[PDB]
Amino acid sequence: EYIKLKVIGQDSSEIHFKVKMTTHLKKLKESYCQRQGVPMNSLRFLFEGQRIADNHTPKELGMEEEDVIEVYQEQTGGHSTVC
Amino acid sequence: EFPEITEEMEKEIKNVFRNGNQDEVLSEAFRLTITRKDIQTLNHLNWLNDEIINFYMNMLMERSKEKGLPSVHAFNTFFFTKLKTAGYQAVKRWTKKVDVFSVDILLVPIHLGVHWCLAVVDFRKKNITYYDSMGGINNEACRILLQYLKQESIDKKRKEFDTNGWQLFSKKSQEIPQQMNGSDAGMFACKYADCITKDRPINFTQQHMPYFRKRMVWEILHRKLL
């Protein structure tokens with residue numbers, strides 16, 4: 001209820017959520033990824049840099065009306081090439 | 001030292017490398033989670049993912065609290081890419097509630113699409129050091145981090161960062177152990193950082209990597225560095 005958030009993908013696309021201040025963000029994450037057609041484990045939800053756990057709440061993180069949740073994908077690596 | 005992997009350590013490691021729920025949480029700390037999927041990237045010569053790296057970096061940070069060790073703040077592995085592609089403005093809020101100028105060492109793990117390197121800011125030595133286990137030079141990363149320090153000082157401390165005495169360099173292929181396979185870049189990054197945060201010379205080679213992978217599985221499971 002208490003706040004509207006923007007979840008912004010690293011491709012610049014937005015999904016708006018209305019969420020309760022004391023509710024765990026797990027359902028938000030699972031909605032986003034479900035909506036995106038991708039598995040959960042491929043994604044990483046940051047709020048101003050801080051990794052958002054399944055038991056994090058908007059209140060805990062100090063989020064305000066119109067705040068932004070950024071989505072990042074997994075990063076893997078092993079060696080560099082020629083270029 | 002190179003402490004031994006014990007019998008029960010082996011039993012525990014082989015255990016989490018097994019088949020199972022890929023999303024099953026196996027270790028939890030720093031309000032982060034490490035799943036069976038994540039652990040698998042330490043298996044054989046699999047490519048380490050961001051979860052392993054960030055988690056380990058956080059363990060280094062925990063350790064750094066002890067007497068006789070330099071204090072450490074480790075940025076997460078998305079930081080540098082975001083600073084580079086968008087500017088300071090996109091990352092300034094990532095350090096509300098952290099004062100980067102009050103620790104000795106900043107660890108900056110760097111993801112380059114298919115490869116891992118490490119940048120380190122050492123306020124004691126006054127230099128920004130880049131480390132590539134494949135021997136590449138990246139002075140632009142160092143410059144970017146200097147520019148970051150300038151801006152972070154204005155924004156968080158309302159004064160100009162003193163640039164006097166700072167050196168920006170990349171470790172040469174022959175000054176740091178190099179990798180010899182197409183997979184261990186993440187492992188070098190982590191172990192480079194392990195030594196550095198203990199203030200001890202880098203004392204390993206590619207030869208120790210399968211030992212380090214197996215060991216890391218354990219140290220992550222028990223959230224203790226050996």
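Indices start at 1 and increase along the chain as displayed.
For this deposited structure, the header notes the method as X-ray crystallography, 2.5 Å.
Cβ from N, Cα, C; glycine included.
The domain 'Ubiquitin-like' annotation in Swiss-Prot covers A:1-78 and rests on sequence analysis. Annotation of the mutagenesis experiment A:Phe17 to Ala (Swiss-Prot position 36) in Swiss-Prot: Abolishes binding to PIAS2. Mutagenesis annotation in Swiss-Prot: A:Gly78 to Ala (Swiss-Prot position 97), described as Abolishes sumoylation of ZBED1; the structure shown retains the original residue.
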Quick one: pull the CA-CA distance for A:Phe17 (mutagenesis position) versus A:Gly78 (mutagenesis position), whole Å only. 37
DSSP secondary structure for A:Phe17 (mutagenesis position), reduced to helix/strand/coil, please. strand
